[PDB]
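Undergrad: Starting off with a structure, shown below.
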There are 2 protein chains.
Amino acid sequence: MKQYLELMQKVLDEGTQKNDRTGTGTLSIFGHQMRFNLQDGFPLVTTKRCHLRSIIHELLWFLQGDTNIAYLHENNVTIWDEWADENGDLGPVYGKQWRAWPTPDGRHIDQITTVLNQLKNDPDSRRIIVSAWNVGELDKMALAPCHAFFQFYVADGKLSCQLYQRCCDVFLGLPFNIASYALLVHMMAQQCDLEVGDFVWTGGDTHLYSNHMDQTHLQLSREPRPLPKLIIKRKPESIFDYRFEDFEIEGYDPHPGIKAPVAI
Amino acid sequence: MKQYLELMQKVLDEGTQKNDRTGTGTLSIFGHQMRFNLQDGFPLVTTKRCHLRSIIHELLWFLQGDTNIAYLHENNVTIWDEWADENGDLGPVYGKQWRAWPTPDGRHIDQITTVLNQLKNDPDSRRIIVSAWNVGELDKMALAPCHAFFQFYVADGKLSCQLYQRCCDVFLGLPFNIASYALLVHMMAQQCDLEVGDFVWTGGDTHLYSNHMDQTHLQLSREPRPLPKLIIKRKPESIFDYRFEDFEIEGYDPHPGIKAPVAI
């Protein structure tokens, strides 16, 4: 996509050298922001071949608030295996803060349900926010939130959303990350009788790993093609009732897939 | 300043009409980002006359974690009066989450002290974060956080910081807000034996009130002048030991002050 390639090129030109969680080297920059007009097509990268099968399964998992990987395992999704423990538990990660944030007085807050009430009854509010950065529960998580916080916004019958990403692997994770939220805005709009607007991406320590350099030079040499189109075959009775088969992509025609080797 | 005037002009060109907390009209945009190289001078607006007296007093107040307005009252600071109650209490606002975030198990987390330990012992971490958005305690606050979350970053002996602002009055509050954090980065660096880098600003529902239009057209017609310079006369034994008189500005030469009338 026109906007994803520029970040890549900017990291190469302005990035500084350094390391990560103490392992492989990187080139990094601090602070970036891009915009995707959802009306111009689903923002799924075409400069390399990608799939939405794991992306879809993970989201419906987040929405249900469970944090054990059973559901992901039934369907053959293996992205969270690396961090899961013996019983298949991961601690109070995303879905748990999204649907039942623990207070100091005895309650569990449903932020998703709160958010739909607001857009539906008071669309001009300046605090339709969802957070997963719960200071008091970080040490119990298997992994501190990366896509940590996002806000919603309404104007002229269109829904928009801005996400704050603290850490981001430009080559291996950025593509996965962008289509994920892109999907949520869509699902949110349908349940709110509204057209989709912009998806705003903001990041912090944005980087490229040295053993991805060759793969990067290669993607930068292929021309981006037209974005595909999302199709929603059904209209669930609510945001908690979507099923795998409700989604379908059209007009997607990517270049060939490229591998991403990681160190351990 | 070169960058503050452009936002102003962009709100006028691309802003949409609407209202606020149900009162005065506005023109607004969603999603913006700017950068200030601190090495090029203190970013205190010169296109209108401003003061740092309240700005300084408020910060030292945040750092001490108290939320009652006594200290502000001793020194004749009146910006928080509007929201304070009969005993001078405001609920668990900023300073309280900054120095003693309540957990669900019985402890209070000192995020500021945690943050200095990290930059000092593990400067390449990707999670040197401070949050004030404590879902479980919003309903007890007199005002939900506006400058809600910020992250720190180190590279080539320079300290940088990015802030996420959910709501922002471009004409009345933006100037106050920018010099405030600008000051903190400086104080943070001194205590961390480091040079200051960039201050990155990111916002959401950024707006201009209709009864500020005339004042805006006026500022846009004056030429910005050289930024002044911050001077720190003393080197406290820690981040909790700074005093009012430790700071001093030089070379500041603004145009004339302009008033901002508000509705009730």
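Recorded method is X-ray crystallography, 2.6 Å.
Placed from the backbone N, Cα and C atoms, the Cβ positions cover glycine too.
According to Swiss-Prot, the record shows the following:
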MUTAGEN   A:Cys50 to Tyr  Shows 0.2% of wild-type catalytic activity, but substrate affinity is not affected
BINDING   A:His51, A:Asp169, A:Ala263  (6R)-5,10-methylene-5,6,7,8-tetrahydrofolate binding site
MUTAGEN   A:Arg126 to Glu  Shows 2000-fold decrease in catalytic activity and 600-fold decrease in affinity for dUMP
ACT_SITE  A:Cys146  active site, nucleophile
MUTAGEN   A:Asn177 to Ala  Shows 200-fold decrease in catalytic activity, 20-fold decrease in affinity for dUMP, and 10-fold decrease in affinity for mTHF
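Tell me what's around each of these sites.
TA: Counting Cβ atoms from all protein chains shown, A:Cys50 (mutagenesis position) has 16 others lying within 10 Å of its own Cβ.
The Cβ of A:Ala263 ((6R)-5,10-methylene-5,6,7,8-tetrahydrofolate binding site) has A:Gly23, A:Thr24, A:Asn211 as same-chain neighbours under 8 Å, each 6 or more residues away in sequence. In the three-state DSSP classification, A:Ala263 ((6R)-5,10-methylene-5,6,7,8-tetrahydrofolate binding site) falls within coil.
When secondary structure is read from DSSP and collapsed to three states, A:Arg126 (mutagenesis position) falls in the coil class. Taking the Cβ of A:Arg126 (mutagenesis position) as centre and 10 Å as the limit, one finds 18 other Cβ atoms among all the protein chains shown.
Note: A:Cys146 (active site, nucleophile) has non-local neighbours A:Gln165, A:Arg166, A:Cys167, A:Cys168, i.e. same-chain residues 6+ apart with C-beta under 8 A of its own C-beta.
According to DSSP, A:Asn177 (mutagenesis position) sits within a helical segment. Within the same chain, residues at least six positions away from A:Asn177 (mutagenesis position) with a Cβ under 8 Å of its Cβ are A:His147, A:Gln165, A:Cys168.
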Undergrad: Using a Cβ cut-off of under 8 Å to chain B, which of the recorded positions A:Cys50, A:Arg126, A:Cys146, A:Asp169, A:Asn177, A:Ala263 qualify?
TA: A:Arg126
Undergrad: What is the Cβ neighbour count of A:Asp169 ((6R)-5,10-methylene-5,6,7,8-tetrahydrofolate binding site) at a 10 Å cut-off, with all protein chains included?
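TA: That number is 19.
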Undergrad: Give the distance between the Cα atoms of A:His51 ((6R)-5,10-methylene-5,6,7,8-tetrahydrofolate binding site) and A:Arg126 (mutagenesis position), rounded to the nearest whole Å.
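TA: So the alpha carbons of A:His51 ((6R)-5,10-methylene-5,6,7,8-tetrahydrofolate binding site) and A:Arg126 (mutagenesis position) sit roughly 35 Å from each other.
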Undergrad: What is the total of other Cβ atoms whose distance to the Cβ of A:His51 ((6R)-5,10-methylene-5,6,7,8-tetrahydrofolate binding site) is within 10 Å?
TA: 12
Undergrad: When you look at A:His51, A:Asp169, A:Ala263, which the record names as binding (6R)-5,10-methylene-5,6,7,8-tetrahydrofolate, what is the longest CA to CA distance in angstrom?
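TA: The widest Cα-Cα gap among those binding residues is 23 Å.
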Undergrad: A:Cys50 (mutagenesis position) to A:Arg126 (mutagenesis position): how many Å between their Cα atoms?
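TA: Distance between the two Cα atoms comes out at 35 Å.
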Undergrad: Cα of A:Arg126 (mutagenesis position) to Cα of A:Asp169 ((6R)-5,10-methylene-5,6,7,8-tetrahydrofolate binding site): how many Å, rounded?
TA: 30
